Amino acid sequence: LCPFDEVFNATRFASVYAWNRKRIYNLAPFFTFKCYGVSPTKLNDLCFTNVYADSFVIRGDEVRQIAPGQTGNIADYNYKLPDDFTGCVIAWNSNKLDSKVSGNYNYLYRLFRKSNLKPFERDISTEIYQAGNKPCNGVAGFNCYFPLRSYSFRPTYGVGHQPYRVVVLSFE
Amino acid sequence: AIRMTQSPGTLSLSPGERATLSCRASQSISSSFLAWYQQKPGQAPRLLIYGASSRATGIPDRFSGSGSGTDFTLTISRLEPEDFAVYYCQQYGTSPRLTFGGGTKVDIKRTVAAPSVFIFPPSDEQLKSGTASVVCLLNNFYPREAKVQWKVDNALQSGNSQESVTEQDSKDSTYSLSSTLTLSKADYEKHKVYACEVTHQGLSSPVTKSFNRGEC
Amino acid sequence: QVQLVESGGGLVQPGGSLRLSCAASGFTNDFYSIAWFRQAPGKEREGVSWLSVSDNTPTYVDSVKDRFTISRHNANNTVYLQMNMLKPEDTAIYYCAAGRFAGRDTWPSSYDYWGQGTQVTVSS
Amino acid sequence: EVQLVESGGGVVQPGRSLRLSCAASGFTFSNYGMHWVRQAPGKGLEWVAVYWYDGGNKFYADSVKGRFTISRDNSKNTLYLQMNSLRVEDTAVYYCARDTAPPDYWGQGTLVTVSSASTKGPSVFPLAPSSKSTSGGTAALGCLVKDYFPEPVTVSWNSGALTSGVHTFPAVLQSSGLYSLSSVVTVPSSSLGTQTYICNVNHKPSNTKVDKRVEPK
């Protein structure tokens, strides 16, 4: 059987900039369930070459970016989906698992990058981003910032700043 | 890089008072990435506040944080005796580096106490070994700011004295200080008068205690 | 190009019924989905019903499960939201929204196409 | 709930090596990043190094780059810090703490002392009470505990029977690499000729016990 429990019921997820990929129906209303290029009721009647399971965590206001033909900080610099993306995107509120009770600073995001990410590109570079004219040479200073920032997941925030675990299923 | 400066250096309050601690940043900072700590002597730093205004699990509600941009504040609504300690602020969250503040000490408060001054000549047994240490004691004074200067034949010494300060006493809230002048035996027996002059808020005039080498 | 036409609101007593309609125009094919968002006084847009058109699969939040019924009439390309056993809780401005996908979302921003809201008021 | 416990910290001559250990319990260790933070005596907290969980990126403060190496064994729930080419300025209490911004729960804190000396006991010299320098009816006497290594020493008066008015000052590291401190006690001047005053100095590293009687001059 395809290891779907290992991805959905995993104890922790990876950051959106270093999203993990696992090379491999009824749900409930509190699950964001969007599909592109294919119908969910027809998945049992189709055979595919490879099924990739990408998992990561973002905040609520950024779930809209995990979609084809979208722009933003997460799509351009962390995780981009192609314009002809064939698959579904799944997301749920995981505030009881990745917030103050647990205290999981496992979810990062990329703030600065020289160009956009190509579809299905993962950039784990931690080189000081040059935002000015002078070379940085690995020194955090003016116009030379660290390209990774943190998520400050608090309990008081309102869904828009709460953690959502995203599982993107690609059908090749 | 970012530098975190705390003010004031020493906060002198009584139990039951309201404490206001400051943390100023060299740059504008997102309020999502500011922390506060409490550290007691011999203990690890215990997290109080994260994200400028959130209390960690277990922190009493008399601790409150605020601020945005460059100015942040830790407020203690009511000082309990357990709250007197050292507090640091931190600019975490952005880069891996964890820049910390310089520290603000919250100590007990008290009436002004003038120091009792005593001077100790070096022992004849230590002079057998070639060194002469003169000790100047400042006993049970408050506040902590105190000046100790060594005079050898009315000549001001510098670079040959070290100070030690006791922790604020639990019983009377005073401080004590010992300044030790270290000279060679040869230098010690070249001169006659040895005095340490003390200036403190509780003294109307600076007090000088002295002894002449060789006298009883 | 793409346009959603909403109608059907009004004033009703507690317990009555109401039929909202969302008419989708400039869609090439059946590969889109409709969602119904209601915006209570002082509340955010909240999905209550979803319809994946290509699959004809409905989804409802639990508070409206047995009272609300969503369906589609193919002829006029219109999605209907049949609201029965209406309660004062259901008073809100209702929106229908469209996106080029098959599925459902709680996030309004995930829908690039909307319609002009219709007022639903339930009181005595 | 969760707690950490460190070890390994100890005296080490400059240029030599030492490895610290941090034992974690009560949480899924492999899911959290870890930080070493140090604090020199009488100074503030200085960040040392981080072992991120996500990619495995290791970052070191500029003061320790090339000399310190951080590592971890998730199967044993243990964090390590290899300290090579140690310098005097590395003397500090080193704290093991989570990377979870900021850090939730820290560790005990071991004390690494980098100094080039040998174990040596202290010489005890009397600080004799004066016959004329009586500050308002009270006299001061004490003991100078000089030239020992390493920390600490304990000072009691009259085998613990004298504790009121006693002040044992913190030690200072002299330019000789050896420690020195004074312990004093204030007593009534009328009892200087009647009461015997003895300071009991104990230095366990060198197994040295000294009783020095303090008498007026």
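Numbers in chain A come straight from Swiss-Prot, and the residues shown are 335-358, 369-516, in order.
Placement of Cβ uses the backbone N, Cα and C atoms for every residue, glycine included.
Quoted from Swiss-Prot for the published mutagenesis A:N343 to Q: Reduced viral infectivity. Quoted from Swiss-Prot, the note on natural variant A:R346 to K is: In strain: Mu/B.1.621. Per Swiss-Prot, natural variant A:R408 to S is noted as: In strain: Omicron/BA.2, Omicron/BA.2.12.1, Omicron/BA.2.75, Omicron/BA.4, Omicron/BA.5, Omicron/BQ.1.1, Omicron/XBB.1.5, Omicron/EG.5.1. As a natural variant entry, A:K444 to T appears in Swiss-Prot alongside the note: In strain: Omicron/BQ.1.1. Here Swiss-Prot notes a natural variant, A:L452 to R, with the remark: In strain: Delta/B.1.617.2, Epsilon/B.1.427/B.1.429, Kappa/B.1.617.1, Lambda/C.37, 19B/501Y, Omicron/BA.4, Omicron/BA.5, Omicron/BQ.1.1; Contributes to cellular immunity evasion and increases infectivity. One entry in Swiss-Prot concerns the mutagenesis experiment A:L452 to R. Its note says: Increased resistance to neutralizing antibodies. Decreases HLA binding to NF9 epitope. Increased binding affinity to human ACE2. Listed in Swiss-Prot as a natural variant, A:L452 to Q is described as follows: In strain: Omicron/BA.2.12.1. Swiss-Prot gives this note for the natural variant A:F486 to V: In strain: Omicron/BA.4, Omicron/BA.5, Omicron/BQ.1.1. In Swiss-Prot, a published natural variant is listed as A:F486 to P, annotated In strain: Omicron/XBB.1.5, Omicron/EG.5.1. According to Swiss-Prot, the mutagenesis experiment A:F490 to L carries the following note: Increased resistance to neutralizing antibodies and human covalescent sera neutralization.
Of all the recorded positions listed here (A:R408, A:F486, A:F490), A:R408 has the Cα closest to the Cα of A:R346 (variant position). Cα atoms of A:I358 and A:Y369 lie 18 Å apart, with 10 unmodelled residues in the deposited structure between them. Between the CA atoms of A:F490 (mutagenesis position) and A:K444 (variant position) there is a gap of 25 Å. Look at A:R408 (variant position): DSSP puts it in a helix. The separation of A:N343 (mutagenesis position) from A:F486 (variant position), Cα to Cα, is 43 Å. When the recorded positions A:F486, A:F490 are compared by the number of other CB atoms within 10 angstroms of each CB, A:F486 has the fewest.
The Cβ of A:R408 (variant position) lies under 8 Å from the Cβ of A:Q414, A:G416, each of these being in the same chain and 6 or more residues away along the sequence. Here the recorded positions are A:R346, A:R408, A:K444, A:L452, A:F490, and the ones sitting under 8 angstroms from chain C, going by CB atoms, are A:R408.
Under the DSSP three-state reduction, A:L452 (variant position) is assigned to strand.
Taking a C-beta cut-off of under 8 angstroms and a sequence separation of 6 or more, A:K444 (variant position) has the following same-chain neighbours: A:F497, A:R498, A:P499. Across the structure, A:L452 (variant position) and A:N343 (mutagenesis position) are spaced 20 Å apart at their Cα atoms.
Checking the recorded positions A:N343, A:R346, A:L452, A:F486, A:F490 against chain D with a Cβ-Cβ cut-off of under 8 Å leaves A:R346, A:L452. Ranking the recorded positions A:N343, A:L452 by other CB atoms within 10 A of the CB puts A:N343 at the bottom. Applying an under-8 Å Cβ distance to chain B, the recorded positions A:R346, A:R408, A:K444, A:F490 reduce to A:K444, A:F490.
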